[PDB]
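Enquirer: Sharing a structure with you now.
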Amino acid sequence: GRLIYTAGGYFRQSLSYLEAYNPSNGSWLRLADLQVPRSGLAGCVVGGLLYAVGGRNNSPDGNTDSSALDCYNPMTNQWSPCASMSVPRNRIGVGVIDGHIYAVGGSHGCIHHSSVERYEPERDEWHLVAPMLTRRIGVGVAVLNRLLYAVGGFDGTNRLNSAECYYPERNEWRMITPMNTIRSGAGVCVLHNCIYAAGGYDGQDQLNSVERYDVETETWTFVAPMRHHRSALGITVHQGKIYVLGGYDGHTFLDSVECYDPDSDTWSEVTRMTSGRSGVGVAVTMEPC
Ligand SMILES: CN(C)C(=O)c1cccc(-c2cccc(-n3ncc(C(=O)O)c3C(F)(F)F)n2)c1
Ligand SMILES: [Cl-]
């Protein structure tokens, strides 16, 4: 059995929560807290281990952007620090290729990063790679066919409809077709042969719209919209379905979890997080024992 893990997030301040939702039975487990509260982080899994990457501790006692990489082992229910990134990256995106973690973009104070770096678990080492063509914070990241895509975000001045693709064997970024919608702090994931971008902020409104990029056709197509408008949502795939978790709708820090069924093109309410929050990190791995 596999669980959807949600790490960190934001309500009033950055959160240390780690909780795991089991689609098979509707249940939530609270697991070991993050060592450091963080919002605007990303989650990913490599070799059954859950990693929490970047973010920011927004707290009454000060605000600190995170360069941290921390590893959670479901077998032990324990967090362990890994090597830190070259730079703090709040509102980061991440993707895994070939057992390596790419950390993309994000902010450090007023610095909006185009830089990108790659973590090798076997070596506990980060190394910089080619930077993106654009500065992107609140960037959506997905991996399809061992290529890494960076989608939308905020460049320090404008929210972006643009997207680009990183070709590892050439260490090179190239623009792809722009989305039909400006999206920053969207949820971005892969399903089948498509990159999905769900929600985000366009500069004026939180979005419910959802569109997908087909790598073979190089075009974006809208699918059915989510039931909730949301920016700073978490997103993941579990058994061929997209799940979106939390976010901010302009009014409420959402506890809503929705899932998308591509065959019926419908979104439905699935469960509620134990408390409303935005800016979480999400990934899927094995049950704790
Ligand atoms: C209302 N608040 C501030 C929160 O709910 C919140 C709190 C902490 C972290 C984030 C977050 C997480 C991931 C991406 C983003 N970005 N990154 C860029 C933009 C943009 O405006 O362009 C956004 C946002 F806020 F929409 F979603 N934010 C949002
Ligand atoms: Cl923030």
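Chain A residue numbers are taken from Swiss-Prot; in order, the displayed residues are 325-613.
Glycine too: its Cβ is placed from the backbone N, Cα and C atoms.
Below are the features listed in Swiss-Prot for this protein:
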MUTAGEN   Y334 to A  Impaired interaction with SQSTM1/p62
MUTAGEN   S363 to A  Impaired interaction with SQSTM1/p62
MUTAGEN   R380 to M  Impaired interaction with NFE2L2/NRF2
MUTAGEN   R380 to A  Impaired interaction with SQSTM1/p62. Abolished interaction with SQSTM1/p62; when associated with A-415 and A-483
MUTAGEN   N382 to A  Impaired interaction with SQSTM1/p62
MUTAGEN   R415 to M  Impaired interaction with NFE2L2/NRF2
MUTAGEN   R415 to A  Impaired interaction with SQSTM1/p62. Abolished interaction with SQSTM1/p62; when associated with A-380 and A-483
MUTAGEN   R483 to M  Impaired interaction with NFE2L2/NRF2
MUTAGEN   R483 to A  Does not affect interaction with SQSTM1/p62. Abolished interaction with SQSTM1/p62; when associated with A-380 and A-415
Enquirer: Cβ under 6 Å from ligand 2: which of the mutagenesis positions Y334, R380, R483 qualify?
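Expert: Within range of ligand 2: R380.
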Enquirer: Cβ atoms within 10 Å, counted per site: which of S363, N382 has the most, among these mutagenesis positions?
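Expert: Most Cβ neighbours within 10 Å: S363.
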Enquirer: Could you measure between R380 (mutagenesis position) and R415 (mutagenesis position) for me? Cα positions, answer in whole angstrom.
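Expert: Spelling it out, the Cα of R380 (mutagenesis position) and the Cα of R415 (mutagenesis position) are 8 Å apart.
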Enquirer: I'd like to know which of the mutagenesis positions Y334, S363, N382, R483 sit within 10 A of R415 (mutagenesis position) at the Cα level.
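Expert: Neighbours among mutagenesis positions, in sequence order: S363.
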Enquirer: Which has the fewest other CB atoms in a 10 Å radius around its CB: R380, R415, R483, the listed mutagenesis positions?
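Expert: Comparing Cβ neighbour counts within 10 Å for the mutagenesis positions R380, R415, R483 gives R483.
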Enquirer: Relative to the Cα of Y334 (mutagenesis position), which of the mutagenesis positions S363, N382, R483 have a Cα no more than 10 Å away?
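Expert: Cα within 10 Å of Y334 (mutagenesis position): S363, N382.
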Enquirer: Whole-number Å only: compute the distance from the Cα of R483 (mutagenesis position) to the Cα of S363 (mutagenesis position).
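Expert: The Cα atom of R483 (mutagenesis position) is 20 Å away from the Cα atom of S363 (mutagenesis position).
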Enquirer: What is the interatomic distance between the Cα atoms of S363 (mutagenesis position) and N382 (mutagenesis position), given in whole Å?
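Expert: So the alpha carbons of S363 (mutagenesis position) and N382 (mutagenesis position) sit roughly 7 Å from each other.
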Enquirer: Could you say whether, by DSSP, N382 (mutagenesis position) belongs to a helix, a strand or a coil region?
Expert: strand
